[PDB]
2 protein chains.
Amino acid sequence: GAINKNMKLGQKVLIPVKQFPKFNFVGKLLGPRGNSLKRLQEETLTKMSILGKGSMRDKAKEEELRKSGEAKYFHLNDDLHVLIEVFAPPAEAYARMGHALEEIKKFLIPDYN
Amino acid sequence: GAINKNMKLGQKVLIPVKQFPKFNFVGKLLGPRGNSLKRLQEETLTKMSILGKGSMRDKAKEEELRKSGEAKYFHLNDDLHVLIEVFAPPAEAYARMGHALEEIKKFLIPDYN
RNA sequence: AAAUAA
C-alpha cells in the first residue's frame with residue numbers, strides 16, 4: 001500500500017511450552033496485575049495479547065468459550081502465543097514490531113527460582 | 001467495632017513439620033499452578049498465604065530475605081504456617097474463618113506417594 | 001505440586 005498511509009501489523013509469537021514444560025509464562029509476561037505487559041507495550045508502542053490454549057487460568061471455561069464457536073474464541077485452538085499488534089505508518093509499524101520482538105525474548109525463558 | 005462495618009480478621013494456622021519430617025506441605029497446599037490453594041479461598045471466601053521458615057523453596061534465598069530486615073519478611077522467623085485473612089462484617093468474617101479452618105485440615109496431612 | 005492474570 002501507500003507508504004505514508006497508516007497500516008495495521010500483526011505477528012503471532014509462540015510461547016515455548018514444548019521446550020520449557022510446566023513453566024507459567026503467562027504469569028511472567030503479565031507480572032503483577034499485568035504491569036509487566038502494560039509496561040512492555042508502553043516501552044515499544046505495540047499492543048500485545050496472550051491468546052491460545054491455556055491463555056486462560058482454566059481448561060474448562062477456556063474449553064467452553066472455545067466450543068461456543070464465536071470468532072473471538074478462534075484463538076483457543078491455536079497454540080499458546082502472544083499476538084503483537086501495531087497501527088502506524090509502515091516504516092514505524094515494522095520498526096516497533098522489530099523493537100517489540102527484541103524486548104520480549106526475556107519473557108520467553110524461565111525464571112529459575 | 002460496629003456490627004455491620006467491615007473488619008479485618010487473621011488467624012495463623014500452624015503446619016506440623018515436626019510431626020511429618022521433610023514432607024512438602026507447601027506443594028500440597030498450592031497444588032498445581034497454585035490452584036488448589038486458590039480454589040480453597042473461593043470456596044470459603046477467604047484469602048490465604050503461606051509464611052514462616054520453609055515457606056520458600058530456596059532456603060538461602062529465604063535466609064537472605066530474613067536477614068534483609070524488611071517488615072514484609074518478618075514472617076520468615078515465625079514457624080511455618082498458613083495465614084488466613086478476611087475482610088467482611090464481623091458476622092460473615094468469623095463464619096468464613098471457621099469454614100476455612102475446617103476446610104484446611106485436609107492439607108495438613110501428608111500424602112504417602 | 002510453588003501463589004504475578006492484563
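Every residue number used here counts from 1 along the chain in the order it is shown.
Here the Cβ of each residue, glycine as well, is placed from N, Cα and C on the backbone.
These features come from Swiss-Prot:
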- A:14-80: domain 'KH' (DOMAIN)
- A:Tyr94 to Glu (Swiss-Prot position 141): Fails to influence alternative splicing of CD44, NRXN2 and NRXN3 (MUTAGEN)
Other CB atoms within 10 A, centred on A:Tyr94 (mutagenesis position): 15
Which residue counts does DSSP give the domain 'KH' (A:14-80) for helix, strand and coil? 36 helix, 6 strand, 25 coil
What DSSP gives for A:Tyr94 (mutagenesis position), in three states, is helix
